[PDB]
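Worksheet: the structure to be examined is printed underneath.
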Amino acid sequence: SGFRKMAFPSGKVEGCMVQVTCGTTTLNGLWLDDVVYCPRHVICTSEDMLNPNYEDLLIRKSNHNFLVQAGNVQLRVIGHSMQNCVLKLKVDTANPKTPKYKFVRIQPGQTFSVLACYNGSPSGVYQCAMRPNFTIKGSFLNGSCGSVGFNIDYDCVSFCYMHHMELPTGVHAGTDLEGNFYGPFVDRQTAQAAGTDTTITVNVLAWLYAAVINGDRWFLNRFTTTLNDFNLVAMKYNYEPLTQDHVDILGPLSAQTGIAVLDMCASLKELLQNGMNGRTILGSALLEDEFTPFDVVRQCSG
């Protein structure tokens, strides 16, 4: 029993973290096969960040201006290319620790594990989710850019995130491994709006399911409701509108606990309307939306 926020085992990703330095700027990079990926603003100065023309800034750069370091090993760059907002440094040495990997662009609401790094060395690992407004609330100090987010399917590491910047509001924005930002953000030191963030309703429902599996069942109420009527309460509280696809994903959770999805939707409607009265669910005094239905089944079956 027990239910906690879990992250994937970071061992496979650790062996791919390198330190990339260019001029005076330095950050982290991802070394897979004979290519090293890092955010393209490693070629910027502090003054460049205000308004960079990345094309022009990269023309003034040659291979020997890029210092990739793997612990003590110095990797020799033999080719460079810009793909959207990431830099691709070709190197003469393939990585012997390269795991089976894929590049995926994940959907809002999905979760992944972040391996936060500084100077190519991992310092910790945590879990978070793509907010509906395509930001993430993580832990990123200066020099943590180039850290990646990932999932694991048995032996295949699915890379889906790279940290590029912190917004002035304190939340974080990045790209996939092809270079494209999640959301309307650019790699430029300017004020940028993330927009109204909503709550991943299907994720909260999966969390309530996990609570019932782990003894916490007080929120189970008498009432039921309809999709439309529940979705009207969801709009008032800035929750994502629940669809029948969302009901289909919660099916296996419904079958294991014998509680219909609409029944849990009514318990959630009362929690939204009547608060929590000072009680907790799984040790939390608010509703947790960073657990996908897949995350719960992961932890309730091993």
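So for chain A, numbering is Swiss-Prot's, and the shown residues are 3264-3565, in order.
Placement of Cβ uses the backbone N, Cα and C atoms for every residue, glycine included.
Record features, source Swiss-Prot:
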type     : residues   : note
ACT_SITE : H3304      : active site, for 3CL-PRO activity
ACT_SITE : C3408      : active site, nucleophile
VARIANT  : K3353 to R : In strain: Beta/B.1.351
VARIANT  : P3395 to H : In strain: Omicron/BA.1, Omicron/BA.2, Omicron/BA.2.12.1, Omicron/BA.2.75, Omicron/BA.4, Omicron/BA.5, Omicron/BQ.1.1, Omicron/XBB.1.5, Omicron/EG.5.1
VARIANT  : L3468 to V : In strain: Zeta/P.2
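On the structure: features taken from Swiss-Prot.
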| residue | record | contacts (Cβ under 8 Å, 6+ apart) |
| --- | --- | --- |
| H3304 | active site, for 3CL-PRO activity | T3288, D3311, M3312, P3315, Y3317, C3408, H3427, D3450 |
| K3353 | variant position | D3297, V3298, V3340, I3341, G3342, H3343, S3344 |
| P3395 | variant position | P3371, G3372, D3460, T3461, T3462, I3463, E3503 |
| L3468 | variant position | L3505, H3509, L3513, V3524, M3527, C3528, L3531, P3556 |
Local Cβ density at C3408 (active site, nucleophile) - other Cβ atoms counted within 10 Å: 26
